[PDB]
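Asker: Provided herewith is a single structure, encoded as structure tokens, for subsequent inquiry.
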Amino acid sequence: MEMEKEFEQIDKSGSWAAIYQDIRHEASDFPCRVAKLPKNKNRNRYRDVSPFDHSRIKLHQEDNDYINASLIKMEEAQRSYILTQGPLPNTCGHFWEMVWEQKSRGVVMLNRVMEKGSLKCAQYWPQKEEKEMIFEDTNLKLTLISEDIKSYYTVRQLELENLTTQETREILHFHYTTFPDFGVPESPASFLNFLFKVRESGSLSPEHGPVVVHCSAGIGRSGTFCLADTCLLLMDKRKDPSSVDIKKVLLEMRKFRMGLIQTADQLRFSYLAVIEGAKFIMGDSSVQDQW
């Protein structure tokens with residue numbers, strides 16, 4: 001496959017930094033006026049990571065409709081993702097309101113609450129069955145239903161209830177707990193196994209609203225997850241591991257949210273994942289068992 005030729009030639013000449021810088025230079029720049037309004041300062045985790053106005057998710061409140069979240073709509077792949085920052089202590093209600101209004105079935109969390117000894121995300125889901133959470137501002141109730149903990153990720157079944165209406169929904173929470181503080185995993189196997197666990201759940205499927213994906217800023221690891229998934233989908237649709245250009249798909253996604261893929265490392269790991277994942281896509285269904 002042509003992607004494996006490119007990977008090996010970029011590696012051979014140690015120009016990943018150069019390739020990645022090129023992507024930074026060519027990436028879209030759109031306005032983020034609403035994110036930057038004074039009233040929204042405390043709704044943003046990082047001053048340098050903002051949703052573009054044109055693709056931002058709007059909350060359906062007439063109060064303040066702002067949340068730091070972007071709709072990434074991949075037209076050809078026929079997949080949509082919402083990428084958002086890790087909820088702040090004051091934005092957990094907004095987060096779950098978005099999940100509700102967007103009709104999402106899955107939340108994919110790619111960070112730990114604490115990394116590098118600092119808090120990266122608020123504790124926005126309940127950790128015990130008997131202690132549900134109520135978000136008074138958005139009138140939603142959230143209850144931990146079950147939790148399946150594996151060595152490198154955890155899946156939880158949550159019940160989200162709209163207290164206004166009393167309709168309830170099941171949300172699946174996919175928590176990848178072993179993406180390293182620095183660098184990236186040496187093997188994409190754990191990551192791919194995770195992604196396919198999300199896929200098998202139905203969470204990425206067209207019957208539902210777009211999956212919600214976040215890490216701390218919602219661009220690095222979040223970008224890696226969506227990039228790999230979309231690339232594998234395009235390869236599957238076309239059955240042509242050669243026609244799928246990962247740098248172009250990445251640039252396409254960056255039309256919808258800035259900064260997707262934060263380091264040359266994450267770029268290289270993205271190639272790694274797509275290359276290894278394409279073995280499964282192309283008819284070798286046994287590679288999933290070895291992941």
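Cβ coordinates come from backbone N, Cα and C, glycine included.
Among the mutagenesis experiments that Swiss-Prot reports, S50 to A or D is described with the note: No phosphorylation. Among the mutagenesis entries in Swiss-Prot is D181 to A, noted as: Substrate-trapping mutant. As annotated by Swiss-Prot, substrate binding site applies to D181, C215, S216, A217, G218, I219, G220, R221, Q262. Quoted from Swiss-Prot, the note on mutagenesis experiment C215 to S is: Catalytically inactive mutant; abolishes sulfhydration. The annotation active site, phosphocysteine intermediate is assigned in Swiss-Prot to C215.
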Asker: If you draw a 10 Å sphere around the Cβ of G218 (substrate binding site), how many other Cβ atoms fall inside it, taking every protein chain shown into account?
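Answerer: Around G218 (substrate binding site), other Cβ atoms within 10 Å: 28.
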Asker: Need one number for the substrate-binding residues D181, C215, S216, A217, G218, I219, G220, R221, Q262: the maximum pairwise CA distance in Å, whole number please.
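Answerer: So the maximum pairwise Cα distance among the substrate binders is 15 Å.
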Asker: Within 10 Å of its Cβ, which one of these recorded positions (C215, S216, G220, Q262) has the largest number of other Cβ atoms?
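Answerer: Checking each of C215, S216, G220, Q262, the winner is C215.
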Asker: Please report the DSSP secondary structure of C215 (mutagenesis position), reduced to three states.
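Answerer: Coil, per DSSP.
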Asker: Would you kindly give the Cα-Cα distance separating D181 (mutagenesis position) and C215 (mutagenesis position), rounded to the nearest Å?
Answerer: 12
Asker: Using Cα-Cα distances with a 10 Å cut-off, which of the recorded positions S50, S216, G218, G220 are near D181 (mutagenesis position)?
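Answerer: Checking each Cα against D181 (mutagenesis position), there are no hits.
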Asker: Taking the Cβ of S50 (mutagenesis position) as centre, how many other Cβ atoms lie within 10 Å?
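Answerer: There are 22 of them.
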